[PDB]
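Handing you this structure, nothing more for now.
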Amino acid sequence: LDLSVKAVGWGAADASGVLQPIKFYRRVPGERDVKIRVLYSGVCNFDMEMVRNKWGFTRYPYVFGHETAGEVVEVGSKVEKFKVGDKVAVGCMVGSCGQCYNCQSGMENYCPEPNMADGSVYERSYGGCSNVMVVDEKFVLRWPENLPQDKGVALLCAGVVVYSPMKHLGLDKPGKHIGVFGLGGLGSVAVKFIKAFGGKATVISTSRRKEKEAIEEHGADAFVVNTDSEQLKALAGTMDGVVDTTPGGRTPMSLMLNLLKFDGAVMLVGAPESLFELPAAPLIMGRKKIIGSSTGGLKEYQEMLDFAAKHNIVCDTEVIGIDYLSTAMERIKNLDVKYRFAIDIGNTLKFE
Amino acid sequence: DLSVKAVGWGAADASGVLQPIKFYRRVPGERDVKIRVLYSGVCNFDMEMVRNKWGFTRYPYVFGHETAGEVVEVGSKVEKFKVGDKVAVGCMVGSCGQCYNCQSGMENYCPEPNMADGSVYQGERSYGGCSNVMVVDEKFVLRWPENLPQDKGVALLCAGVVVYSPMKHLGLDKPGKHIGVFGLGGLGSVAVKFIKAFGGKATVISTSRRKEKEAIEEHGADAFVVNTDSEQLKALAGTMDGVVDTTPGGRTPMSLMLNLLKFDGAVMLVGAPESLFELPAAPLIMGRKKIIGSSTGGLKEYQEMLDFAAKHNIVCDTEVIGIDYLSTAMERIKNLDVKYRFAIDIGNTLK
Ligand SMILES: NC(=O)c1ccc[n+]([C@@H]2O[C@H](COP(=O)([O-])OP(=O)(O)OC[C@H]3O[C@@H](n4cnc5c(N)ncnc54)[C@H](OP(=O)(O)O)[C@@H]3O)[C@@H](O)[C@H]2O)c1
Ligand SMILES: NC(=O)c1ccc[n+]([C@@H]2O[C@H](COP(=O)([O-])OP(=O)(O)OC[C@H]3O[C@@H](n4cnc5c(N)ncnc54)[C@H](OP(=O)(O)O)[C@@H]3O)[C@@H](O)[C@H]2O)c1
Ligand SMILES: [Zn+2]
Ligand SMILES: [Zn+2]
Ligand SMILES: [Zn+2]
Ligand SMILES: [Zn+2]
């Protein structure tokens, strides 16, 4: 009896970054392992850049996927969390050292030795844009019954990235006024989380066309175009926090600091592109802070999903077949999707 | 009503030529404390303010945010201070008293602070503590601990509070923490001494190789590194819970300070802003690191800081001078030729 787990995934074989199918094996499920039939895989800006090795974290062959939703088809004998049939998800990590202070305190995303699903080096692994995953139960998330997997799968990226810093800073309280720069996947979900927390959300966007969806769909309290200097001046000193989802350096730090109240925080989550110019005087005079954040701990992933489910929050998602992946990447780059693609792996990814 | 006849030192205009300035203080109201000034600290801030370096200076200008003296009179409703008590006044003599910051004891972040030296941070016209007498609302008067000398201690009102406040806010005032300190002057040296007394570890990064001995032997630093020693700094990557930057803003690379931090580390900027920092986002994001600024402290923090310094016998290295040396002292302050602060003996030399 051949036990091996045959898999196929999409990514790049070479540094050229040309998208291709990649055949490989998953390990046989150990006693604590969960074998997952992948139903949906999110794709985002991060994946699009990783395939071209924008940041030097990519090892080839490279199968992307840090946004994975599926169903349990097999469990190891000592698995307690999940049974066959259960809907589950996997985020950016499939392992950590488990003995460092970060791991002990539930911040596995800041383990010095993370085991990334897509194998990014910042074990040799293949990501969730594949037919099947085998993952230790610790790193598998329970999927809430009331969330659809197709529209929800992007929460694993869009959701956790914004939820984690807001919780860390204690901004997830009623009454807080939070500004959000850039209304894409992260931006839109941030607005929806802020409203559900009982806060007030202001959107600053480069796209005037997004006013309607910001106000009418996401429930933002205000929408401001980034070039509207007089309106931005008027919002000086009004925000408990600012969430910057724009590429690092594309929004002036001086603007973001000026919008903050005393003790306010700028939360940088966007991909670094260029240096910020940082004036010290606003930080010092206002005891303001700038903080960065990447993904979230395992607990935060689960809490985020449970929260989204409670308030019926999803990410605006376009569901596509695997054969459209090349075009999807182009649309991601051109900011021509509202706001994320989800790949229907379960129905469209096939062998040979 | 005006009453108390007063003399202070400062400048009449932007030339910054030091002179005596004659004025009157108000009669103590019911909540006021009249203070005979015994010592006044002077520092970089004062030296620059007299020349209006930053445009905050209103003339005539009598500096002094580091004032220690004794109570000679109190208003009828003051109970906390009695005649004869040793006291101090810091940078503020008033605030709006009704904003969230004021209510939560962070008067230094009131939108409408009343500065001792009258610097426009609006704000009421005032003359600072480099004067023979002060009249101050009891709320803004500090109790001076008996076991600290006023002459060597008065600089704590500036050097001490500025570094103590952010470390407390960030929870860095705990045993085991490793804190880096850029610039070993008044703030730097006192920071080291606080860090050690908190039970932490202090590394000093300085531009002056000659300060190695005093850093280790006098202040109790665990390590000393020259700022141009790239290889040593590389080796300290990822070791520090916090970095205190006392250098002028923009003089220390932000990339260096971020690189020195551990996961969840904080950069604390307290130095006078001079030029923009270049901020790379990647270290912040990857390490969940933070950059914060801080200015002076709340009234409670001033008092806690003094009480703490007293408990551990912490003072600032101070050169005590007469008022007639003030012109030369300003020059030495600018040339970084004092270890590390001047205190003026007002009580005995200002007539
Ligand atoms: N920290 C983490 O853990 C983490 C994890 C995943 C992703 N990220 C990063 O988070 C960022 C946002 O993710 P996303 O999926 O929402 O990205 P996205 O769809 O590529 O862009 C989000 C929005 O940012 C604004 N924007 C994009 N490019 C811009 C530019 N050059 N100048 C100014 N504004 C620009 C646009 O908003 P408007 O149309 O409103 O102007 C756009 O809709 C990306 O940089 C991504 O790499 C970070
Ligand atoms: N945030 C606040 O509330 C507040 C309040 C008062 C003062 N301050 C500011 O805090 C800073 C420190 O005060 P201080 O009285 O300790 O200052 P200082 O005696 O003028 O300078 C302190 C030390 O900083 C270093 N330094 C000075 N100029 C430098 C330069 N151009 N480049 C690099 N390093 C330089 C030197 O250390 P090394 O010899 O070791 O290199 C010097 O001994 C000043 O900028 C002061 O204005 C802030
Ligand atoms: Zn670990
Ligand atoms: Zn993603
Ligand atoms: Zn106030
Ligand atoms: Zn001072």
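Numbers in chain A track Swiss-Prot; the residues on display, in order, are 8-129, 134-363.
Per the header: X-ray crystallography, 2.0 Å.
Keep in mind that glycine also has a Cβ here, set from the backbone N, Cα and C atoms.
So Swiss-Prot has the following annotated:
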BINDING   A:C51, A:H73, A:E74, A:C168  Zn(2+) 1 binding site
BINDING   A:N52, A:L194, A:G196, A:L197, A:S216, A:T217, A:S218, A:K221, A:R261, A:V280, A:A282, A:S304, A:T306, A:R351  NADP(+) binding site
MUTAGEN   A:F53 to T  Abolished activity
MUTAGEN   A:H73 to M  Abolished activity
BINDING   A:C104, A:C107, A:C110, A:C118  Zn(2+) 2 binding site
MUTAGEN   A:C168 to S  Abolished activity
Let me spell it out: for each of the recorded positions (A:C104, A:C107, A:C110, A:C168), count the other Cβ atoms within 10 Å of that residue's Cβ, using every protein chain shown. Which one has the most?
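Sorting the candidates by Cβ neighbours within 10 Å, the top entry is A:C168.
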Give me the long-range Cβ neighbours of A:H73 (mutagenesis position): same chain, 6+ apart, Cβ under 8 Å, in sequence order.
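For A:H73 (mutagenesis position), the qualifying residues are A:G49, A:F53, A:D54, A:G98, A:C99, A:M123, A:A124, A:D125, A:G138, A:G139, A:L167, A:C168.
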I need the nearest neighbour of A:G196 (NADP(+) binding site) among the binding-site residues A:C51, A:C104, A:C118, using C-alpha distances.
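That would be A:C51, nearest by Cα distance.
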Spatially, which candidate from the binding-site residues A:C118, A:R261, A:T306 is nearest to A:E74 (Zn(2+) 1 binding site), comparing Cα atoms?
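Going through A:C118, A:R261, A:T306 one by one, the Cα closest to that of A:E74 (Zn(2+) 1 binding site) is A:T306.
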Across the 4 residues that the deposited model omits, what is the distance in Å between the Cα of A:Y129 and that of A:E134?
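Cα separation at the break: 12 Å.
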If we check Cα distances from A:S216 (NADP(+) binding site), which of the binding-site residues A:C51, A:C104, A:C110, A:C118 wins as closest?
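Nearest listed residue in space: A:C51.
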Can you tell which of the binding-site residues (A:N52, A:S216, A:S218, A:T306) has the fewest other C-beta atoms within 10 angstroms of its C-beta?
A:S218
Helix, strand or coil by DSSP: which one applies to A:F53 (mutagenesis position)?
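The three-state answer is helix.
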For A:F53 (mutagenesis position), just count the other CB atoms lying within 10 A of its CB, please.
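Result for A:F53 (mutagenesis position): 22 neighbouring Cβ atoms inside 10 Å.
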A:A282 (NADP(+) binding site): which of the binding-site residues A:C107, A:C110, A:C118 is the nearest Cα neighbour?
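Of all the candidates listed, A:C118 is nearest in space.
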Hey, what's the Cβ neighbour count for A:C51 (Zn(2+) 1 binding site) at 10 Å?
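Within a 10 Å radius of the Cβ of A:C51 (Zn(2+) 1 binding site) lie 23 other Cβ atoms.
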Kindly point out which of the recorded positions A:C51, A:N52, A:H73, A:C118, A:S216, A:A282 have a C-beta less than 6 Å from some atom of ligand 5.
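Passing the 6 Å Cβ check against ligand 5: none.
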Measuring Cα to Cα, how many angstrom lie between A:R261 (NADP(+) binding site) and A:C51 (Zn(2+) 1 binding site)?
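Pair distance, Cα basis, whole Å: 19 Å.
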Check the Cα-Cα distances from A:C51 (Zn(2+) 1 binding site) to the binding-site residues A:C104, A:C107, A:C110, A:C118, A:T306 and tell me which is shortest.
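Closest by Cα distance to A:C51 (Zn(2+) 1 binding site) among the binding-site residues A:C104, A:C107, A:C110, A:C118, A:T306: A:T306.
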Tell me the Cβ contacts of A:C118 (Zn(2+) 2 binding site) under 8 Å, same chain only and six or more apart in sequence, or just say none.
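For A:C118 (Zn(2+) 2 binding site), the qualifying residues are A:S103, A:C104, A:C107, A:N109, A:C110.
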Listed recorded positions: A:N52, A:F53, A:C168. Which have a CB under 6 angstroms from an atom of ligand 4?
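Those recorded positions that pass the cut-off, since their Cβ is under 6 Å from ligand 4, are A:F53, A:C168.
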